[PDB]
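Q: Here's a structure for you.
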Amino acid sequence: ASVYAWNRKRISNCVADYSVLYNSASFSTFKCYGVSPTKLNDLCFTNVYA
Amino acid sequence: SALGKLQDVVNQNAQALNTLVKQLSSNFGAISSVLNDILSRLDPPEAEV
Amino acid sequence: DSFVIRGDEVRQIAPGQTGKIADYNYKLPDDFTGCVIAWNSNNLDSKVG
């Protein structure tokens, strides 16, 4: 979608492995704020928006 | 109230300890007052700060 | 220490980083005291095909 019409997807009831995404050179930018991108697999989340 | 001079002393010490305990809830500028929540979320370069 | 990687992986050569290169190829300590230098070697280390 266009940047002014940014799309939002709710993510819940699913396990995800953000380690294969940080280890991917396909992503030109991977920057996290308030939580380290490395230590992600231990964290447990209650509401995820994309 | 006849023994207030001693009861107040007891209260003062209890109050001091309660204040000290309450001091554990303060952030002091940190992202969280809970040390375990910082340790589980940040890499050393930021967790140490 | 000298080696060759590709540009998208240069972000892994830093203290406290994780990834294919940082975890399985070349790991820098958290207390690393030194320098990291990198330059584009396309004219030397790239081959057609």
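Numbers in chain C track Swiss-Prot; the residues on display, in order, are 398-446.
Structure method, as recorded: electron microscopy, 3.3 Å.
Even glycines carry a Cβ here, placed using N, Cα and C.
Copying in the features that Swiss-Prot gives for the protein in this structure:
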{"type": "VARIANT", "residues": "C:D405 to N", "note": "In strain: Omicron/BA.2, Omicron/BA.2.12.1, Omicron/BA.2.75, Omicron/BA.4, Omicron/BA.5, Omicron/BQ.1.1, Omicron/XBB.1.5, Omicron/EG.5.1; complete loss of interaction with host integrins"}
{"type": "VARIANT", "residues": "C:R408 to S", "note": "In strain: Omicron/BA.2, Omicron/BA.2.12.1, Omicron/BA.2.75, Omicron/BA.4, Omicron/BA.5, Omicron/BQ.1.1, Omicron/XBB.1.5, Omicron/EG.5.1"}
{"type": "VARIANT", "residues": "C:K417 to T", "note": "In strain: Gamma/P.1"}
{"type": "VARIANT", "residues": "C:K417 to N", "note": "In strain: Beta/B.1.351, Omicron/BA.1, Omicron/BA.2, Omicron/BA.2.12.1, Omicron/BA.2.75, Omicron/BA.4, Omicron/BA.5, Omicron/BQ.1.1, Omicron/XBB.1.5, Omicron/EG.5.1; May enhance affinity to human ACE2 receptor"}
{"type": "VARIANT", "residues": "C:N440 to K", "note": "In strain: Omicron/BA.1, Omicron/BA.2, Omicron/BA.2.12.1, Omicron/BA.2.75, Omicron/BA.4, Omicron/BA.5, Omicron/BQ.1.1, Omicron/XBB.1.5, Omicron/EG.5.1"}
{"type": "VARIANT", "residues": "C:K444 to T", "note": "In strain: Omicron/BQ.1.1"}
{"type": "VARIANT", "residues": "C:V445 to P", "note": "In strain: Omicron/XBB.1.5, Omicron/EG.5.1"}
{"type": "VARIANT", "residues": "C:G446 to S", "note": "In strain: Omicron/BA.1, Omicron/BA.2.75, Omicron/XBB.1.5, Omicron/EG.5.1"}
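Could you give the neighbours, burial and distances for every feature on this list?
A: Under a cutoff of 8 A between CB atoms, and with a sequence separation of 6+ in the same chain, C:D405 (variant position) has no neighbours.
The Cβ of C:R408 (variant position) has C:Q414 as same-chain neighbours under 8 Å, each 6 or more residues away in sequence.
Using a 10 Å radius centred on the Cβ of C:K417 (variant position) and all shown protein chains, the other Cβ atoms total 13.
Look at C:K417 (variant position): DSSP puts it in a helix.
The DSSP secondary structure for C:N440 (variant position) is helix.
Long-range Cβ contacts of C:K444 (variant position) within its own chain (separation 6+, distance under 8 Å) are none.
Secondary structure at C:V445 (variant position), taken from DSSP and collapsed to helix, strand or coil, is coil.
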Q: So which one is it: of the variant positions C:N440, C:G446, which has the fewest other Cβ atoms within 10 Å?
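A: Comparing Cβ neighbour counts within 10 Å for the variant positions C:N440, C:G446 gives C:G446.
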Q: Can you filter C:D405, C:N440, C:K444, C:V445, C:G446 (the variant positions) down to those whose Cβ is less than 8 Å from some Cβ in chain A?
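A: Listed in sequence order, the variant positions near chain A are C:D405.
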Q: Which residues, sitting 6 or more apart from C:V445 (variant position) on the same chain, put a CB under 8 Å from its CB?
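A: Long-range Cβ contacts: none.
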